[PDB]
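What follows is a short report on a single structure.
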Amino acid sequence: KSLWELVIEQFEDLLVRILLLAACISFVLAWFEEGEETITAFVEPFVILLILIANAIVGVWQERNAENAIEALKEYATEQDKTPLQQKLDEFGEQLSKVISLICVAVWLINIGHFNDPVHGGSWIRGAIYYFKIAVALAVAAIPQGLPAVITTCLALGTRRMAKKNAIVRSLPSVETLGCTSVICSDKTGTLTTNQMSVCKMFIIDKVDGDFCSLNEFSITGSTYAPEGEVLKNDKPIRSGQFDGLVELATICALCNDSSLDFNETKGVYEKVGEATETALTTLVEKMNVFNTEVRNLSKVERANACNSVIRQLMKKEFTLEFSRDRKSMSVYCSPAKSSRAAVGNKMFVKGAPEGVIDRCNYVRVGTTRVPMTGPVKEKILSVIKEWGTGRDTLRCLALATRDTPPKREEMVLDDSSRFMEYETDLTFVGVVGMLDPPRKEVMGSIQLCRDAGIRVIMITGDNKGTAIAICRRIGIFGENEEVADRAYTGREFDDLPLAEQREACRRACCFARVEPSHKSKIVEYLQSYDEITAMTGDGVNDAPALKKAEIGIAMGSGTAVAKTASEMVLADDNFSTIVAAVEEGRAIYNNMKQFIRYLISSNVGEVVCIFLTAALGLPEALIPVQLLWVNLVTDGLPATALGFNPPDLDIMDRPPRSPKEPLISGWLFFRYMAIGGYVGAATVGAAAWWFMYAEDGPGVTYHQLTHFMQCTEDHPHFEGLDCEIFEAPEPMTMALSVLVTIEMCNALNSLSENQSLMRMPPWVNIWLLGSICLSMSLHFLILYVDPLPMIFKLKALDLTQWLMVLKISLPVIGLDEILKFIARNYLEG
Ligand SMILES: CCCCCCCC/C=C\CCCCCCCC(=O)OC[C@H](COP(=O)(O)OCC[N+](C)(C)C)OC(=O)CCCCCCC/C=C\CCCCCCCC
Ligand SMILES: [Ca+2]
Ligand SMILES: [Ca+2]
Ligand SMILES: [K+]
C-alpha cells in the first residue's frame, strides 16, 4: 500500500462523497422551504455527481496511460522497503493532507457569522451546511491528486528513452539513483575506448655495442583488423622481408595467439575471431609478410589466414601454457613438425607484459644472433617502452621473446599456473609491438559533461601507471600539465598506503592501474565513506561482488550474463557515454516531477488564497462550491498530467548532483510556490472586484461600499442609486472563475522548465500540454456559451471587452515567474 495514496488519493474521494452527501441534504431541506420545489433543486447534486464522473474518467485514462507504459517496456520481501524519495513523498502527502484539512476547517470557521445570513433563508443550519460545501469543495480542489500516475509514466517514459540510448536498466528504483550519481568508476578498455586495437608501431634490436645499443623501429599502417597496410621505416615504404629481426617477431605473433580472422563476406570488411589483443598480431603478420608469399592473388576470404597459415606448418604447437595474472605473460611449446626443421632443435615462444619478460630475460637476439642482456641493452630499450606509451598515441607495449633451450616436455605441471612462470626464466629477446585502441568519440566531451555536472570519473585500467595517466590526459580526466602524482595510484601503491590514508586517496583519485580484483569492492567501500553515490562498471566475476556493493552496478553487453543479472543497469553499447546519457535521464525525470508538483502546489495555493482573501477583506464571495469543482476538474486534471511530457531541461547537467539528504521542497522553492500562489489568489478576487469598481456597465462602487455590502439594505444613504441584489451577480463570479482557470493555464506554461525562461524553452516545446490547455479552455467556453450551462454554474457570458481583462490580469503570472526564474538562474545557480 502507499501512504500518499492512502492519505491523498483516497482522502480526496471521501471528500467528494461527503460533498455530494452535503448536497443531497440540502436537496431534502429545500422541500420544506416555500417555492423551492422548482426544477433547480436537483441541479447541484446532479453536477457534483456529473463532475465526479469526469474526474473519474480522467482517473481511468491517467491509470490506463500508466499501466501501458510499464507494460510496453516489460513486453519489449516481508513488506519493508521504500526509497528515500518515496519516504519523502509520503511525508509530504501527510503534511498536505493535514495542512489542507486545517485550512478548510478554518474556511468553515471564519464564516460562522455568515451562517444566519438572509441569502440562506435566515437559517443558521442552512448556512452552516453551505460553507461546509465550500470548505469541502475547496479541499477537493486544493488536493494535488494524480501524483503517482504522473510519476509512473515519467519513470517509464525515460526508461524507453534510455533503452533507445542503449541504457538497459535492471530495476526501476535504480534510475532514481542514476541521477544522484556522484562518482562514476569505469574500466578503460572496452568502455572508454573501443576494442579495435591494432599494432601500428614495433621495434627490434639492430646494432649492439657496449653502451651503444641501437634500435630498429618500424611503423605499420592500417589500424583496422585487416591485412590492408605496409610496414614503414623512417617514413620510407620498405617490405618487412628486408630486415632479419622482423622474422623472429612475426614468428611469435602467429604462434602464441589463438585468434583467427574470419572474413565475413556479407560484412564486406575483415572481422575478428578470438581476443581483440591477440587478433592485432594476426593482422600484423599479414601486413608484414616476411616470408614474401604471394599476397595479392589470394582472395579476401583467405588472405587474412593465408600468411598466418604459412607458419601453421613451418612449426607446430605442442602445448600452450595458460595465462596467469601474477606472471602476466603466456607461452607455447613448438617442436618443428612436418617441416624437417626438427633437426635444428626446438624453441619456446612467449608473449606478455614487457617488465616481466625483460626482468626474466638473459639474452637479446640480434636478427640471427645471441648477446647476453647487459645494462645498456635493458635501460636504453625500456626508454622506448616508456616514450611510446606516454606520447600522443599511448601505445600498449608487448615484449616478445623466445626460449632457445626449453625445459623437457617430460617435466611440466598443469594444475598449478603459478609454476608456469618458473618455466620462463631463461630466454632470448626479440622486440616489442606498440599497440593502441582509440578512445570513443567525445568521451573527452562526455568526461567534460560530468565535470560540469559535478560528477567525478575514476578510471580502472590494466595498463601501467605511466600510460594510464597519459590516457587520462588524452580524454581530459587529467590536465595536460596537472600534477597527478596525487590522483593516480596502482595496485602495489594503493596497498602500500596506510589504511586511513587509502580512503583519503579515494577522495581525490581519478585513475587506477594494475588493480587486484579485491580493490574494486574496496574502493566503493571508501567512496561510500565520503557519502558518495558510486556508479561502478564491470565485466568479470571479479567485479561481481563490487556491482552489489556499489550504488549503481553497471554491466556490459559483451560481458558475461553473471554480471548482467547482478547489476542495476546494463550497457548494450559497452560505451562510457551511455552511462552519462542515462545519468542525464535520471535527472530529467526528477525535474519533471518537480515541475508537476510546482504547478499544482503554486496554483492550488492561490485557490486557497482566493477564498481566504475575499473573506478577510469583506468582499462578496467569488466562488460557489460547484465552481470550485470545475476549477479542479480543469486545472488539476489533463493540463497537470501532460506536464509529465516535458522535454529534458537545459540547465540539467550544470547543477551539482542532487543529494538524497536534500528535502523534497527547498526553501527558495517554497517561497516561489507561495509568491505565484499569492498572486493568482489575489488576481482572481481582484478580477471580481474589478467588475464592481471599474467595469463598464458593472456598477462602479467605492471600495468601502463593496467591503461593507451587507449593510446595503440598511445603509440607503451610503448605497444611494444602487441595487442590493447586484452583490449576487454572476458576472463578477464569472470574472473570478475565468481568470482563475486562465491564470492556471498560464501557470502551466511556467512549468515547462524549472528555471529556463519561456524565451529559451518556448510554450510549444510540449505539444501535449498545449492540447491540454486548448481542451480545458474550450471546455470552459462551453460552460459559458452553451445556454443550459451558464445557468447551472451561476455564470454569465463574457464579452470580448471583459475577456481581455482576464488576459491583462492572468498573463502577469508568467511575468512574475520569469522574474523569479531570473533570480534563480543568476543569483542562486552558479
Ligand atoms: C498586459 C499584461 C502584461 C502581460 C505580461 C506577460 C509576460 C511575458 C513573458 C515573457 C516576456 C520576455 C521578453 C523580454 C525580452 C528579454 C529576452 C529574454 O530571453 O530574456 C532573457 C533575460 C534573462 O535571461 P538570462 O538569465 O539569460 O540573462 C541573464 C544573464 N545576464 C545577467 C548576463 C544578462 O530576461 C528574462 O528572461 C526576464 C523576463 C521578465 C519579463 C517580465 C517582467 C515584467 C514586470 C512585471 C510583470 C508581472 C508582475 C507580477 C508581480 C511582480 C512582482 C515582482
Ligand atoms: Ca484537486
Ligand atoms: Ca488547480
Ligand atoms: K549494487
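Following Swiss-Prot, chain A shows residues 47-122, 241-994, kept in their order.
We read in the header that X-ray crystallography, 3.5 Å was used to get this structure.
Here the Cβ of each residue, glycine as well, is placed from N, Cα and C on the backbone.
The active site, 4-aspartylphosphate intermediate annotation in Swiss-Prot covers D351 and is backed by experimental evidence. Annotation note: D351 (active site, 4-aspartylphosphate intermediate) sits in a strand segment as assigned by DSSP. Around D351 (active site, 4-aspartylphosphate intermediate), the same-chain residues six or more apart in sequence whose CB sits under 8 Å from its CB are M623, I624, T625, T701, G702, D703, listed in sequence order.
The Mg(2+) binding site feature in Swiss-Prot is assigned to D351, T353, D703.
Among the features that Swiss-Prot reports, ATP binding site is placed at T353, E442, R489, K515, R560, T625, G626, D627, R678, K684, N706, with the record citing experimental evidence.
Per Swiss-Prot, the feature Ca(2+) 2 binding site maps to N768, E771, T799, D800, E908. The number of other CB atoms found within 10 A of the CB of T799 (Ca(2+) 2 binding site), across every protein chain shown, is 25.
Taking the Cβ of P789 (mutagenesis position) as centre and 10 Å as the limit, one finds 25 other Cβ atoms among all the protein chains shown. One mutagenesis experiment named in Swiss-Prot is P789 to L, and its note says Almost complete loss of Ca(2+) transport activity because of reduced Ca(2+) affinity.
Listed in sequence order, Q869, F883, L886, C888, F891 are the same-chain residues at least 6 apart in sequence whose CB falls under 8 Å from the CB of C876 (mutagenesis position). For the mutagenesis of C876 to A, Swiss-Prot gives this note: Loss of ATP-dependent Ca(2+)transport. The structure shown keeps the original residue.
For the mutagenesis experiment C888 to A, the note given by Swiss-Prot reads: Loss of ATP-dependent Ca(2+)transport. In the shown protein chains, 14 other C-beta atoms lie within 10 A of the C-beta of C888 (mutagenesis position).
A Cβ within 8 Å of the Cβ centre of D351, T353, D703, the residues given for Mg(2+), is found for these other residues of the same chain: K352, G354, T355, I624, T625, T701, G702, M720. Residues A305, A306, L764, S767, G770, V795, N796, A804, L904 surround the recorded Ca(2+) 2 site, their Cβ atoms falling within 8 Å of the Cβ centroid of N768, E771, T799, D800, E908, which are themselves excluded.
Closest by Cα distance to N768 (Ca(2+) 2 binding site), from the binding-site residues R489, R560, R678, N706, is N706. Among the listed binding-site residues, namely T353, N706, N768, the Cβ with the most fellow Cβ atoms inside 10 Å is that of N768. Put simply, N706 is the one of the recorded positions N706, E771, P789 whose Cα lies nearest to the Cα of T353 (Mg(2+) binding site).
Candidate binding-site residues: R489, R560, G626. Nearest to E908 (Ca(2+) 2 binding site) by Cα distance: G626.
Ranked by how many other Cβ atoms sit within 10 Å of their Cβ, the binding-site residues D703, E771, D800, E908 place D703 at the bottom. Here the binding-site residues are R489, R560, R678; the one with the fewest Cβ atoms within 10 Å of its Cβ is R489.
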